[PDB]
Amino acid sequence: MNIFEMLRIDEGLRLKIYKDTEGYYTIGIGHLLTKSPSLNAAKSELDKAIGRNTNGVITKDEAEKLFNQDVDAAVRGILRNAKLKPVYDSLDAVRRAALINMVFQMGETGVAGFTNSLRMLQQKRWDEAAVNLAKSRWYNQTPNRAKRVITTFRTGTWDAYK
Ligand SMILES: [Cl-]
Ligand SMILES: [Cl-]
């Protein structure tokens, strides 16, 4: 297991524009297009993202290309961020994947808001971080995903994904 396989499980793959859990236009492997209510705004972000006239449908190669870029962007946002970077550097390889997963889902600003959890993660107080991570809108809106990510921080193993 790795970050790519983890996120492919959490996000799924859809080749036509769909609404994510929050109701936003999305495509591929959780690639958010736009928060705007307009499917036309989505299709136009999609064409721009892919560089051709898609009519709301992309191929598997194209979905995987966006995914690679989004994982790369998630990692680069962690390393550019003064709150996230020291936490990431302190973690082992499996728990690093859990942090990336969270940033992918909710963005660098959102995760940087988990001030208390991040401090517990840095201190390696795994059971306490897991409890605090769960007291969140994130956990209450997407409990199955959040549980798998929290388990990963708690144990440092891929057990929630096998
Ligand atoms: Cl893009
Ligand atoms: Cl979920």
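For this deposited structure, the header notes the method as X-ray crystallography, 2.1 Å.
Backbone N, Cα and C define each Cβ position, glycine as well.
Record note (Swiss-Prot) on the mutagenesis of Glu11 to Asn: Loss of 84% of enzymatic activity. The Cβ of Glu11 (mutagenesis position) has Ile29, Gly30 as same-chain neighbours under 8 Å, each 6 or more residues away in sequence. A helical conformation is recorded for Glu11 (mutagenesis position) in the three-state DSSP classification.
The annotation that Swiss-Prot gives for the mutagenesis experiment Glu11 to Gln reads: Complete loss of activity.
The mutagenesis experiment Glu11 to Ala, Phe, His, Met or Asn is recorded by Swiss-Prot, whose note states: Complete loss of enzymatic activity.
Marked as active site, proton donor/acceptor by Swiss-Prot: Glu11 (among others).
Sequence-distant neighbours of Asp20 (mutagenesis position) (same chain, six or more apart, CB under 8 Å from its CB) are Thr26, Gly30, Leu32, listed in sequence order. The annotation that Swiss-Prot gives for the mutagenesis experiment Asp20 to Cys reads: Nearly no effet on specific enzymatic activity.
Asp20 (mutagenesis position) falls outside any helix or strand according to DSSP and counts as coil. Quoted from Swiss-Prot, the note attached to the mutagenesis of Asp20 to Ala, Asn, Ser or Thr states: Complete loss of enzymatic activity.
As a published mutagenesis entry, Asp20 to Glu or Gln appears in Swiss-Prot alongside the note: Loss of 99% of enzymatic activity.
Annotated active site, proton donor/acceptor per Swiss-Prot: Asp20 (among others), in sequence order, evidence recorded as experimental evidence.
According to its DSSP assignment, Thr26 (mutagenesis position) is in a strand. Record note (Swiss-Prot) on the mutagenesis of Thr26 to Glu: Complete loss of activity at neutral pH; covalently bound substrate.
Experimental mutagenesis at this site is recorded by Swiss-Prot as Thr26 to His, annotated: Facilitates transglycosylation more effectively than hydrolysis; covalently bound substrate.
Listed in Swiss-Prot as a mutagenesis experiment, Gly30 to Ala is described as follows: Almost complete loss of enzymatic activity.
Here the residue is the original one, but Swiss-Prot notes a mutagenesis experiment at this spot, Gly30 to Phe: Almost complete loss of enzymatic activity. The enzyme is destabilized by 1.5 kcal/mol. There are 21 other Cβ atoms within 10 Å of the Cβ belonging to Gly30 (mutagenesis position).
Sequence annotations record features per position, and here Swiss-Prot assigns substrate binding site to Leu32, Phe104, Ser117, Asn132. Remark: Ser117 (mutagenesis position) has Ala129, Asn132, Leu133 as non-local neighbours, by Cβ distance under 8 Å and separation of at least 6 in sequence.
In Swiss-Prot, a mutagenesis experiment is listed as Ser117 to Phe, annotated with the note 10-fold decrease in enzymatic activity.
The note that Swiss-Prot attaches to the published mutagenesis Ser117 to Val is: 50-fold decrease in enzymatic activity. In the three-state DSSP classification, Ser117 (mutagenesis position) falls within a helix.
Around the Cβ of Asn132 (mutagenesis position), the number of neighbouring Cβ atoms within 10 Å comes to 19. The annotation that Swiss-Prot gives for the mutagenesis experiment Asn132 to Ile reads: 5-fold decrease in enzymatic activity.
Between the farthest pair of Cα atoms in the substrate binding residues (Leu32, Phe104, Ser117, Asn132), the distance is 27 Å. Taking Cβ-Cβ distances under 8 Å and a sequence separation of 6 or more, the neighbours of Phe104 (substrate binding site) in its chain are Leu7, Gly30, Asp70, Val71, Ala74.
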